[PDB]
Amino acid sequence: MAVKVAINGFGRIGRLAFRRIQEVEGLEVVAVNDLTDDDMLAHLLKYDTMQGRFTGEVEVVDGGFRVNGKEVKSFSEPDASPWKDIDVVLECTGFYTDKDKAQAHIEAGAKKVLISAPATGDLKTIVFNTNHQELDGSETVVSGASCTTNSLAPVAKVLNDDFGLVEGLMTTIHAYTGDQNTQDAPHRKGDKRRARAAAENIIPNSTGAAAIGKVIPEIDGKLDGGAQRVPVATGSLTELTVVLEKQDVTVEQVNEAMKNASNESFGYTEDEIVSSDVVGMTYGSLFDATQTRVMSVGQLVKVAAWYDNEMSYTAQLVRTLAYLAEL
Amino acid sequence: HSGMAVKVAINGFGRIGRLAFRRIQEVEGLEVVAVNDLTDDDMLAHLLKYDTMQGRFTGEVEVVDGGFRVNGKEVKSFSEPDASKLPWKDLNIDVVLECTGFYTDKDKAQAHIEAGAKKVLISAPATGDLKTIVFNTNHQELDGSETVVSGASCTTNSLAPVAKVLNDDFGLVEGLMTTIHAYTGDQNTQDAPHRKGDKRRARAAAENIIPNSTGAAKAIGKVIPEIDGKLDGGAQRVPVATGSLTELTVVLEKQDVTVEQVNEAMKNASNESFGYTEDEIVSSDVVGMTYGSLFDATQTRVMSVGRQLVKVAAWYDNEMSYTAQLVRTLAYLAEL
Amino acid sequence: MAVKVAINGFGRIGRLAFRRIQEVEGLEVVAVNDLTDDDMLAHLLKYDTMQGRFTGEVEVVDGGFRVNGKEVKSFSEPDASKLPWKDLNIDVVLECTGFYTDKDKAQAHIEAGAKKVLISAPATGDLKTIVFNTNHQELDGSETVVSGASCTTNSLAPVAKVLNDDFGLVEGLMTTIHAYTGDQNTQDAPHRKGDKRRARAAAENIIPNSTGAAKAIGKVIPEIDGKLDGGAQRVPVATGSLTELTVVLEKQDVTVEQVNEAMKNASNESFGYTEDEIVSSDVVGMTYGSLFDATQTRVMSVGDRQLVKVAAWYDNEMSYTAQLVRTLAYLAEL
Amino acid sequence: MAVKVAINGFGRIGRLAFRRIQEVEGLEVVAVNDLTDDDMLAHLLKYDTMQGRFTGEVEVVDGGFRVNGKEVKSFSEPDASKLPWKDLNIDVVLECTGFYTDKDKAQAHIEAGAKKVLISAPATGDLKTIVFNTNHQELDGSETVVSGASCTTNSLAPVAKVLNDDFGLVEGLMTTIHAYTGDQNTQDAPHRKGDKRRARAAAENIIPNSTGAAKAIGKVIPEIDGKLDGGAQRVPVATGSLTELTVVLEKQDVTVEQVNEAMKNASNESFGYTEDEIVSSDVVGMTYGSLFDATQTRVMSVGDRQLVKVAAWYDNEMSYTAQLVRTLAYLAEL
């Protein structure tokens, strides 16, 4: 009733968007596509290890399930012919990370696709409250960027706008994700590092986030970095070390600039929080003023922002979805 | 060893498959000539070389044309979902170590035989009318004419030598088991759909106590016929990457027992498969051990009720303990 | 009567009882004792790894800290006999340090000027051990020291009671698979009680452990005294625990559903029921003292007998704490 | 030439130093001081969660303490200076309690009649700070109190030395992703040493934390004094850590392989080199003080000043311990 959504892939992101959508007025879910029975889908929506119990009546039917009395239709699998009989699709499989690949939901019936991942090809990449006003309403396929990109973009925008961003290096200390292995095991993408026991290791990994030029064109090329995946099930931290144009910067100046640009996607804190404190939060990024460092030898600037790589990213995606569907 | 050798093929190069491979390198004599799994050589070689719980493989692993070389010996590798296309006939495989978890059935494992392997040893409990073997409890029920054989489970290997002693020395009336078990690779990293419809095993493995069914106690009569139907129980999966505990609480015929008699009777049954300790150890102290079961004398108590009951507990490395037992049974079984 | 509560030892139970007492009209925490500064106390009340952010204003004022405008006095006095409890008109101390778990020893608080002590753990001596909604009406209000029992005892008692009342309990064996606690060690190190197993890295081991919950169940349910035994394994989850109980019942041909139904039918503010296949993290933050899991019910033959296994989840933190504050309020009301 | 050692504080570092010393010819332990009984000490030397079983006979036979037949004396004396050092046959006391991390404070061991103290931690006052194979040749044998630096400093120093010697170091930022340690708490709970972040459940959080390693690097490598800064994130692995370093260098046109090759060319027993894509648990038990990981080198170039990123692994237990025992042996040749 206002904005109708199909979710393809009822994984961590798919389920959290479902929950998120239940708290956002004007947005509904009408269909869910995944390869598993309804009972399993209902069960995994109801119970969440990190995010807690879904408050709300879930009960299973044949062609889907009921949530608070609203039926949701359930389907199965990828490409070839499943929506002929939606306002926007949330692509969540992690297997349409490409433009012509995600050109399949279009053929299938739905107006717009919001891809819950970075994607290749000729599409806009959107971080909400950094560059959503770039959306004009004619797009068929849109990337919602990554979790790390949504943590980094508002921070990078301020640094550039206020002090001039010359260059920067990032490290993200990142919760382990579902595409990592439980035990040491062959990995599908040939990543020898993600093949390892997720909850027992510090695992170095690549990330595309630092592709920031797709969200903030004016700093394209200026950033790089990577990830270290560690044994927390959700909640992550992005450290950013930069050279700035404006050479006489102080800790409080950077902190004040961050505070001044806060909004519902970009929070600010001066408390001495740890990763589990950000679990379930709805800012896409939470700037941590306690971690700001300026390094002078006659400057390098370091900053850190927290994000729940689940709910932070999800909240941002549902915001982009809503803005995409008021189109 | 060449044409000489007892040729082992490993199907499924997971935790059990790689550990079996390591054991076989150690033991020597028999040769892993082929490995099948659906991934490239570089991944296989890397995962053999580095191991989160079990430590660095000592010895040279290098990626060559047909597969990989371990300490100069070429191992052939294949990427094949259907095991009946496997070139077992061409390589004259003697035993396929079936470790994929997808062929845990007498009939199903026959695919390997069609492909040309003489014998299959399944690294898990299996249905139907096959022999289920715990080394040093019942490996001698084998005669060398079997084509498909089960190596039982990790839990069953921890339990059987304990149960045997209780029955032989005191008479087992009835008993309850709980195994607090390390999480396994078929469990999910994050909350997601499980491959076999299991809602519990569907949950984040490293963040939950997860109730789980095990056949170990009910199917103990496959290994120890004289106590068929006398045990039951289940499992809880918990956030340790390996290392497991079996608790067993039993009623004995002798109603005049002591902690000392029980511990003494366990002690005097020790072998390579059944260890004994008197130290208050924890799960991480059994990582990498090659006993199939380690009896922990510090946990024995004699309780009364209304009725004398006896509680005992045995540690196992559900990985290396099981694997050591499997390779013992494999060595015994290439034959006749 | 807004009854005045002092909390001694502002650890996991301490802080959680504080959060619960916010939702109880006519209980107000006026003092907190722990050996640390105000800033640390206020921070740890605000942020909680497993239980989530405290909603409401916490601010460090000069003499202690303010929660939603109400001042809470703080002290860091290691010797409980020295606390200014007379001076502050304390009715009841929630004794949560783990160092006064004895009737005579908890008397120190009475010495200090407090009227009653409720100990957040099993205790020895001449006092009552109370599991709310199983035996709290043993309290007549003349008690000066009371034990709130254990987390495990609270999970087990309503289950045991139903088995006994409806089927007759002959004997029973319990295992609790238990979250690791604060008195456990981060790394291998010496342990206060001399426990060589609690000495070990808590988040890296299955750790066998003694519990009195099954043996001392006769303190809470006299009619089954001596009928249960069992132990615990501490495992690497930060909170959320399970109690398995296997028993012999004085009733023939009992089905899984018949046991399940009798549990459901006894359900109240302390005893919940579920028919979903949940896991430990699903009970984090729940306020039932025990949650019966109908999906883990089995009826097995072991040799000419039927053994019935049941399982009950508890959040060894919030479940216990909810039970404790119920008992605290009941005691206050009398 | 058979160096005799007293270990004060039989914690992680103390026990590992004990073990390490059993593999090093010419060095032996004669006394251990900690506040706990022999049985607990023997038990914790025998079994180790991360480092594995101690091979070798440990017995509390006869209410004493024996390792492979050699008796080790144990004391339970919290008053360092009340220790029997002026009796007893010592060459060096290893101070591992974390409570004497100051030149004057560590003098208690000397007043007790001791001769030399080696502190297993950073320390204040007028003493030399030593990272073996970076600045040990600064030791002349006349020092009474010496600091063995930190785990992080030992991982960082050989990396920083090569960057400076070969490329010129202008400035640099460090982050160490660090295993949690035993002074961290198991459950959110007040920390005595009131760190609001180390107060939090160690195995369930990413915990930001200060380290002196970058700022105090000038104590080990004087020519780069003031050129480095950074901090730590404590994460849920029980041991094994990583140090990332991002630097501006003097030699502007540097490449990944050049930095890598320079690192390789400086390797020795304290400083290792790897080109495999390993993870933390692969360094558990290793005896290099620092292991350079060539797979993680990054050069960032936009036509300003180049940023170079490098990472070195360390087992914050055994790496540090191996370095400490090398410094112990060396101090004891001079």
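The numbering of chain A matches Swiss-Prot: 1-81, 84-87, 90-214, 216-303, 306-334, in order.
Note that Cβ sites are derived from N, Cα and C of the backbone, with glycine treated the same way.
Among the features that Swiss-Prot reports, NAD(+) binding site is placed at A:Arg12, A:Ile13, A:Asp34, A:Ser120, A:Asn316, with the record citing experimental evidence. Cβ-based neighbour count (10 Å, all protein chains) for A:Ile13 (NAD(+) binding site) stands at 28.
The D-glyceraldehyde 3-phosphate binding site annotation in Swiss-Prot covers A:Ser150, A:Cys151, A:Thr152, A:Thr181, A:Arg198, A:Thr211, A:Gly212, A:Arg234. Just so you know, the Cβ of A:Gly212 (D-glyceraldehyde 3-phosphate binding site) picks up 16 other Cβ atoms within 10 Å once every protein chain is counted.
Among the sequence features in Swiss-Prot, the mutagenesis site A:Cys151 to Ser is noted as follows: Loss of dehydrogenase activity. Counting only residues at least six positions away in the same chain, the Cβ atoms of A:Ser241, A:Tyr314, A:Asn316, A:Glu317, A:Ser319, A:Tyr320 sit under 8 Å from the Cβ of A:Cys151 (mutagenesis position).
If you look up Swiss-Prot, you'll see A:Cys151 marked as active site, nucleophile, on the strength of experimental evidence. Look at A:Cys151 (mutagenesis position): DSSP puts it in a helix.
A:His178 (mutagenesis position) falls within a strand when secondary structure is assigned with DSSP. Quoting Swiss-Prot on the mutagenesis of A:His178 to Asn: Loss of dehydrogenase activity.
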Residues from the binding-site residues A:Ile13, A:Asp34, A:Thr152, A:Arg198, A:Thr211 that lie close to chain B, Cβ under 8 Å, in sequence order:
A:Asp34
Measure the gap spanned by 2 unmodelled residues: take the Cα of A:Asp87 and the Cα of A:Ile90 and state their separation in Å as a whole number.
9
Just how spread out is the D-glyceraldehyde 3-phosphate site if you go by the largest Cα to Cα distance in Å among A:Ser150, A:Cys151, A:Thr152, A:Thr181, A:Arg198, A:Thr211, A:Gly212, A:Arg234?
18
Consider the binding-site residues A:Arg12, A:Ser120, A:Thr211 and say which one has the Cα lying nearest the Cα of A:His178 (mutagenesis position).
A:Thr211
What's the CA to CA span in angstrom from A:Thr152 (D-glyceraldehyde 3-phosphate binding site) over to A:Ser120 (NAD(+) binding site)?
12
So the entry has no coordinates for 2 residues flanked by A:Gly303 and A:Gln306. How far apart are their C-alpha atoms in Å?
8
Before the 2 missing residues sits A:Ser81, after them A:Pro84; how far apart are their C-alpha atoms, in Å?
6
Using Cβ-Cβ distances, find the residues under 8 Å from A:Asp34 (NAD(+) binding site) that belong to the same chain and are at least 6 apart in sequence, listing them in sequence order.
A:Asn8, A:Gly9, A:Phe10, A:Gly11, A:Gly14, A:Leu41, A:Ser74, A:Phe75, A:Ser76
So among the binding-site residues A:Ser120, A:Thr152, who's got the most Cβ atoms within 10 Å?
A:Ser120
So what sits near A:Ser150 (D-glyceraldehyde 3-phosphate binding site) in its own chain, CB-to-CB under 8 Å and at least six residues off in sequence?
A:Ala121, A:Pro122, A:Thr211, A:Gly212, A:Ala213, A:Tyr320
Hey, what's the Cβ neighbour count for A:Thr211 (D-glyceraldehyde 3-phosphate binding site) at 10 Å?
22
Pull out the binding-site residues from the set A:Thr181, A:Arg198, A:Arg234 whose C-alpha sits within 10 Å of the C-alpha of A:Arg12 (NAD(+) binding site).
A:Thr181
